[PDB]
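A short worksheet on the structure shown next.
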Amino acid sequence: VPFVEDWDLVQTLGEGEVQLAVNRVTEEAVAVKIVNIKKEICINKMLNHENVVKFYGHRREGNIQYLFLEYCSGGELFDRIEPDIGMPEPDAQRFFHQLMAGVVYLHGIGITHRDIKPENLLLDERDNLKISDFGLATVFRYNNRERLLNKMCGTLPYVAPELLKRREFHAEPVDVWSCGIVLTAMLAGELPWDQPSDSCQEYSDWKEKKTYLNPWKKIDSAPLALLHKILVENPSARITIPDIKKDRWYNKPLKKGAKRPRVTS
Ligand SMILES: COc1cc2c(cc1OC)-c1n[nH]c(-c3ccc(O)cc3)c1C2
């Protein structure tokens, strides 16, 4: 079948750069990443899950690497968050369920993302959350042996406090913490601190349990009981994903399914 391997770059999705590519024959839409990268390709080749951005393949034309990835027409979770407001709680709960399914998957295969934030959480046509960008990702468990991390990476507002205080740390509690910062952004439409350090007034207020202040003031007591268990400074006392799935707000019926077509009489 001629020309089925030809793609047209029709618009920039993000900045290397990510372009929306449309197949000349089929009109199938994919996102093409134009660019460390050797590790990114190898990690993406291991991934196959409904809440992880699909990897179709890669091609190298000289010095330029072309990564063929899933186009998520719903865009970023970031653009669903209304500044200083957030989003309806049943939406945030459904996105948080999906974020956990993805993170459970990655952790089960011994991969840590290390930069979870709403800019990286994409949405497909049915608003299904997909984790993206494996550029900072790494193997923390191999041959059933865990290796402690020491490399400082991520984005300061989403980084766990042990990354700024300790030489070495477990990988899984770091991704749990960032998921708790994402949940805060979804329910309050604002980040609680610039970084999780004692020098940060907002961070000290949280540790002092001053939940009468923002963003905690905008969050209902049931999701806020969950954020109290996630945003725990000691990563050994911090809630794990198996225990998150047992949380009351996490199991609270709130959201109806996607409205199906209906007629009366
Ligand atoms: C800013 O808006 C968007 C951004 C983006 C998309 C779609 C958007 O709007 C529909 C999209 N699909 N796949 C990807 C994407 C896929 C893999 C990756 O590593 C990085 C980005 C993006 C970014």
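Following Swiss-Prot, chain A shows residues 3-17, 21-40, 51-280, kept in their order.
We read in the header that X-ray crystallography, 2.3 Å was used to get this structure.
Each Cβ is built from the backbone N, Cα and C atoms, and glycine gets one as well.
These come from Swiss-Prot:
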- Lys38 to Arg: Abolishes kinase activity (MUTAGEN)
- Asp130 to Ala: Abolishes kinase activity (MUTAGEN)
- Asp130: active site, proton acceptor (ACT_SITE)
- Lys132 to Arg: Strong reduction of chromatin-associated CHK1 ubiquitination (MUTAGEN)
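Everything Swiss-Prot records as a feature, shown here on the structure.
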{"residue": "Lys38", "record": "mutagenesis position", "CB count, 10 Å": "22"}
{"residue": "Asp130", "record": "mutagenesis position", "CB count, 10 Å": "20"}
{"residue": "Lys132", "record": "mutagenesis position", "CB count, 10 Å": "21"}
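Less than 6 Å separates the Cβ from ligand 1 in the case of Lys38, drawn from the mutagenesis positions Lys38, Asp130, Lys132 in sequence order. Between the alpha carbons (Cα) of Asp130 (mutagenesis position) and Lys38 (mutagenesis position) lies a span of roughly 18 Å. Under the DSSP three-state reduction, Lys132 (mutagenesis position) is assigned to coil, being neither helix nor strand. Across the break of 3 residues that separates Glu17 from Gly21, the C-alpha atoms are 6 angstrom from each other. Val40 and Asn51 flank a stretch of 10 residues with no modelled atoms, and their CA atoms are separated by 10 Å. When the Cα atoms are compared, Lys38 (mutagenesis position) and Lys132 (mutagenesis position) turn out to be 19 Å apart.
Classification of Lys38 (mutagenesis position) by DSSP places it within a strand.
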